[PDB]
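Visitor: Before I ask anything, here is the structure I am working with.
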Amino acid sequence: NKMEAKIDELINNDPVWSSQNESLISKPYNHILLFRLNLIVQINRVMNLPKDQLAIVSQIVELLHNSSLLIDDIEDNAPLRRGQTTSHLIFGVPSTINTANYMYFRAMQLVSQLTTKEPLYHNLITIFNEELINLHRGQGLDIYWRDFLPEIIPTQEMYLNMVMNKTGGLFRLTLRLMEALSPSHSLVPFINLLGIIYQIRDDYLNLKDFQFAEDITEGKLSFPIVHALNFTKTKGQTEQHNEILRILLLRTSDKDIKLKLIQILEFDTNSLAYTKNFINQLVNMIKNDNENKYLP
Amino acid sequence: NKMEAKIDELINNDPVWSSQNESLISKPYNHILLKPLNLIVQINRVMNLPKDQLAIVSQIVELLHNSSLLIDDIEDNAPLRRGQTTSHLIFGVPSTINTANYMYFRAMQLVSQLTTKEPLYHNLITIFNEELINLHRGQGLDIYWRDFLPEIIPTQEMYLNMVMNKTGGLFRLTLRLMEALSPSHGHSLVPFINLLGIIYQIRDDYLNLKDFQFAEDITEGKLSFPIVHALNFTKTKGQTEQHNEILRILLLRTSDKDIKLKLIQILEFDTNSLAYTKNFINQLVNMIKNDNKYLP
Ligand SMILES: CCCCCCCCCCCC(O)(P(=O)(O)O)P(=O)(O)O
Ligand SMILES: CCCCCCCCCCCC(O)(P(=O)(O)O)P(=O)(O)O
Ligand SMILES: [Mg+2]
Ligand SMILES: [Mg+2]
Ligand SMILES: [Mg+2]
Ligand SMILES: [Mg+2]
Ligand SMILES: [Mg+2]
Ligand SMILES: [Mg+2]
């Protein structure tokens, strides 16, 4: 009687979900909430999306970006993000994966509210879908090289294609949506370059700031490491090639060992100067773009 | 200049992604595929989607389903799935999370193959988006309750709402896509599919213990339907010690067979949670068998 009446009311209704439930599930996300808006703002100078639409694009980018870091720290076994303990060490890996994944879809739902024009909406959705695919392919390859090392040592070209998918993904997602929504040449090439500079700069500073250098502990095929591995292989420097591999494989937190690998990159392969130079050349493609081939 | 030409070609093209890249990052997913549509077929006697479209709906649901299991097994620290080692123990948690999440978006991309009609497409994506949101909400609660126990002891009503989200989400996703695509067929079957998912989930929780009586749900610490009844039964009857022992055993995350059998016999003879669940399941099945208010 009563049990069946309760079941009947339950199945004839939408699933029950409270604001308290929403709060529980958002915990890992809120935790990470404690400049990208600047770049969005600056680009809108050209795009001129209305303010309320610009706010939704910005919320979408914030959700995806913050959620991708919660997942990334779990994938990279990172103890710290923004000078604070990572969410998965506080709320657990289970809750943090689910919460991050949940925000991907909340971000997806915000896309629908950018426009109700049916053609444009499909385009927006396709842009969101293609770049989420690219980000995962790039992340997938970066993780694969790290966890299967030393099965595959990527070349510089391979690394740059990985970065186009991995880092170019959110940059392109943001730009492509603003461009599709513009009431006003495509700035995608420029945003790709920006993304590449950004990622190499990141790999470079991880080592340079130390000289934590968590990238070494993580064992990732960073730009300076890819340079170092290919340089030693090409010069037939077997021992140095193997010592680089051994340290990355150690997944070490030992300061002295991390410093030893940085010494190999500074004195044997000169990979840090190689990378500094590479970043400058990339940046000069923008600084010397007098004809505004990339710049607006 | 050769680097510039190289960088220029790179940023003015789509990110490069090979079929070999696709294979490498698909490993975690291919692994679960070596494991074993009829329900989809029955529903179609009512909906009458043509076979080629049905096949696409079925492909979308299998991708989401299989992907779900990869992540759920990480979240539940499961050692086995479909009689074999779980993907995360083989390829690592990092690649398994990324690949599974990657497939969520591949599934998303298949939605566009269901139709060329913009209005309809928009509705199919909304359904997809809504039930993925519901799935993560329910999963979020099941994990929170479990990992933070005894902070929250769910009531039967709370468990049923979590299930409407977590288990109902996939059943409704399939059915709602079919009802939207239906060229034809009576009242909506959502209520019925909601009830089917509840019966399915509780029967699941039930057999997990009954088959053992590996009862892996105990090792997991899951607030299953029989466990929710026992914890509420003991609190209501003043069985302080038994309430506390149930909590203690769940929090051990133990694989000891005798310890799991003790807990099951507490549910058998002390709280009568197994008989309660078996009768609850029967009443649900009878709500249908003794009904065309729900059925077609
Ligand atoms: C949109 C959700 C899925 C995103 C999948 C890709 C995430 C890439 C994150 C890369 C983060 C880093 O840039 P970090 O220095 O750790 O912040 P890295 O781990 O690649 O170095
Ligand atoms: C994109 C899909 C995300 C889905 C998130 C929810 C997944 C729920 C999976 C539930 C699996 C189980 O049914 P199992 O018995 O382990 O196969 P349970 O862990 O809930 O018992
Ligand atoms: Mg990282
Ligand atoms: Mg990473
Ligand atoms: Mg980094
Ligand atoms: Mg499970
Ligand atoms: Mg689970
Ligand atoms: Mg189960």
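If you go along the chain as it appears here, the first residue is 1 and each next one adds 1.
Yeah, the Cβs are placed from backbone N, Cα and C, and that goes for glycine too.
Got these off Swiss-Prot a minute ago, pasting:
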- A:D72, A:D76: Mg(2+) 1 binding site (BINDING)
- A:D72, A:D76: Mg(2+) 2 binding site (BINDING)
- A:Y104 to A (Swiss-Prot position 107): Reduced affinity for isopentenyl diphosphate (IPP) (MUTAGEN)
- A:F105 to A (Swiss-Prot position 108): Reduced affinity for isopentenyl diphosphate (IPP) (MUTAGEN)
- A:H136 to A (Swiss-Prot position 139): Reduced affinity for isopentenyl diphosphate (IPP) (MUTAGEN)
Visitor: Look at the break of 6 unmodelled residues running from A:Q211 to A:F212 and give the Cα-Cα distance across it in Å, whole number.
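Guide: The gap of 6 missing residues is bridged by a Cα-Cα distance of 9 Å.
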Visitor: Helix, strand or coil at A:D76 (Mg(2+) 1 binding site), per DSSP?
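Guide: Once the DSSP labels are grouped into three classes, A:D76 (Mg(2+) 1 binding site) ends up as coil.
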Visitor: For A:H136 (mutagenesis position) and A:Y104 (mutagenesis position), determine the Cα separation and express it in whole Å.
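Guide: The Cα atom of A:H136 (mutagenesis position) is 12 Å away from the Cα atom of A:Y104 (mutagenesis position).
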Visitor: Near chain B by Cβ (under 8 Å): which of the recorded positions A:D72, A:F105, A:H136?
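Guide: Cβ contacts with chain B under 8 Å: A:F105, A:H136.
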Visitor: Validating a neighbour-count step here. Other CB atoms within 10 A of the CB of A:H136 (mutagenesis position): how many?
Guide: 25
Visitor: Count, for each of the mutagenesis positions A:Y104, A:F105, the other C-beta atoms lying within 10 angstroms of its own C-beta, and report the residue with the smallest count.
Guide: A:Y104
Visitor: Measuring Cα to Cα, how many Å separate A:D72 (Mg(2+) 1 binding site) from A:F105 (mutagenesis position)?
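Guide: Cα to Cα, A:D72 (Mg(2+) 1 binding site) and A:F105 (mutagenesis position) are separated by 17 Å.
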Visitor: Near ligand 4, which of the mutagenesis positions show up if the criterion is a Cβ under 6 Å from one of its atoms? Options: A:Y104, A:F105, A:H136.
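Guide: With ligand 4 as the reference and 6 Å as the Cβ limit, the list is empty: none.
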Visitor: Around the Cβ of A:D76 (Mg(2+) 1 binding site), how many other Cβ atoms lie within 10 Å? Please give the count over every shown protein chain.
Guide: 21
Visitor: With a gap of 5 unmodelled residues, how many angstrom separate the Cα of A:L34 from the Cα of A:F35?
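Guide: A straight Cα-Cα distance of 14 Å links the two sides of the gap.
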